[PDB]
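To keep things clear, I will list the structure first and then write my remarks on it.
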Amino acid sequence: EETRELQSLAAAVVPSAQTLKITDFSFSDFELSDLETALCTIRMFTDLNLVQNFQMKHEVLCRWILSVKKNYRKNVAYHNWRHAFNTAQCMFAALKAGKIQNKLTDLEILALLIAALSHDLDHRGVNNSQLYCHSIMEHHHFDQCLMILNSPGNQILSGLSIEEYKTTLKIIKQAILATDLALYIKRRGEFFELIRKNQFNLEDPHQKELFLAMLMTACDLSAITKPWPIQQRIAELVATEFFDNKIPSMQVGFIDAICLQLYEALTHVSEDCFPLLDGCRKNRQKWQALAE
Ligand SMILES: CCCCCCCCc1nc(-c2cc(S(=O)(=O)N3CCN(C)CC3)ccc2OCC)[nH]c(=O)c1Br
Ligand SMILES: [Mg+2]
Ligand SMILES: [Zn+2]
């Protein structure tokens, strides 16, 4: 039932990005089977021109996607394959519809897509899990990512040169590390401060790296931006993982403390990322109304 899954995936037709709606910031995955998410994931790679520019063989990409999917735990309510899949979908939408793509190199785009998909690998749940605060969990996710990338039949980066490979690995690792909330909160001020003074510049390597970090977090939290019926559903998953009527005020606090400023910053960098900011605002209104 495993080469069977790979067999079906590799033989399947891959519908267009438009058809699959993966270009929409409002995308949801509730009605999709695992096979269909795999198909959407192929489409993200091919439409970012990654299959072409880095010579990936179809059967390798398919095997790699299936390995990644398999190394998330289904019994974990929120931190599972569908979350990673959604995080990647948002990266794709921000690159395409949000027009971030033109601001980045091909290697950067390759790394973010892989990192988005891999960023929570083997997660066991926020409770089912350090005093050092050295991003232990994120190191483990990257380690898992690297292992899958090096597995026989799964080497989607085999087509890159040695120098290519090292730089993309570095970006992938920084990107996954960035998804540690502690790190996001540390580095936030700098990003906000820079945009505040109109001093933000992507040509500076350091600010470029800072932006990739912020982008990762924006995609990671992207459920908070979804249409109301979708956000309510995802909040339901987050709630069961966390505690495996006080929820509305919690959601408002979360949106204020962590989310709103990020999506505001993102829209300054790219106007077309506005729908994430807008969606987050509409959700704040809805949760706040419930808070009474
Ligand atoms: C890069 C992001 C880091 C990992 C974050 C893990 C999950 C994020 C999340 N967290 C919350 C949330 C966050 C909080 S909280 O105020 O930040 N808080 C979080 C830590 N906790 C053990 C106590 C409560 C409380 C309730 C929440 O949701 C209940 C439905 N809500 C969300 O919609 C989302 Br999405
Ligand atoms: Mg994480
Ligand atoms: Zn995550």
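We number chain A the way Swiss-Prot does; in order, the residues shown are 535-663, 674-788, 811-858.
The backbone N, Cα and C atoms fix where each Cβ goes, and this holds for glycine too.
The Cβ of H613 (active site, proton donor) lies under 8 Å from the Cβ of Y606, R607, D654, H657, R658, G659, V660, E785, each of which sits 6+ residues away along the same chain. Annotation source Swiss-Prot lists active site, proton donor at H613, citing similarity to another entry.
Positions annotated as Zn(2+) binding site by Swiss-Prot, on the basis of experimental evidence: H617, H653, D654, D764. Around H617 (Zn(2+) binding site), the same-chain residues at least 6 positions away in sequence with a Cβ under 8 Å from its Cβ are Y606, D654, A767.
Secondary structure at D654 (Zn(2+) binding site), as computed by DSSP, is coil. There are 27 other CB atoms within 10 A of the CB of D654 (Zn(2+) binding site), with all protein chains counted. As annotated by Swiss-Prot, Mg(2+) binding site applies to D654, with the evidence given as experimental evidence.
Taken from Swiss-Prot, the feature 3',5'-cyclic GMP binding site covers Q817. Counting only same-chain residues six or more apart in sequence, the Cβ atoms lying under 8 angstroms from the Cβ of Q817 (3',5'-cyclic GMP binding site) belong to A779, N849, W853. Following the DSSP three-state reduction, the secondary structure of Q817 (3',5'-cyclic GMP binding site) is helix.
Record note (Swiss-Prot) on the mutagenesis of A767 to N: Changes substrate selectivity from cGMP-specific to dual cAMP and cGMP binding and hydrolysis; when associated with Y-775 and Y-853. Look at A767 (mutagenesis position): DSSP puts it in a helix.
Following the DSSP three-state reduction, the secondary structure of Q775 (mutagenesis position) is helix. Neighbours of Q775 (mutagenesis position), defined as other CB atoms within 10 A of its CB across all chains, total 21. Listed in Swiss-Prot as a mutagenesis experiment, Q775 to Y is described as follows: Changes substrate selectivity from cGMP-specific to dual cAMP and cGMP binding and hydrolysis; when associated with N-767 and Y-853.
Among the mutagenesis results in Swiss-Prot, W853 to Y has the note: Changes substrate selectivity from cGMP-specific to dual cAMP and cGMP binding and hydrolysis; when associated with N-767 and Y-775. The residue drawn here is the original one.
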End-to-end CA distance across 10 missing residues (from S663 to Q674, Å): 10
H653 (Zn(2+) binding site) versus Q775 (mutagenesis position) - Cα distance in angstrom: 21
Other same-chain residues whose Cβ falls within 8 Å of the Cβ centroid of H617, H653, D654, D764, the recorded Zn(2+) site, in sequence order: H613, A618, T621, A650, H657, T723
Those residues of the chain, 6+ apart, with a Cβ under 8 Å from that of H653 (Zn(2+) binding site): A618, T621, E682, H685, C689, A719, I720, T723, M760, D764
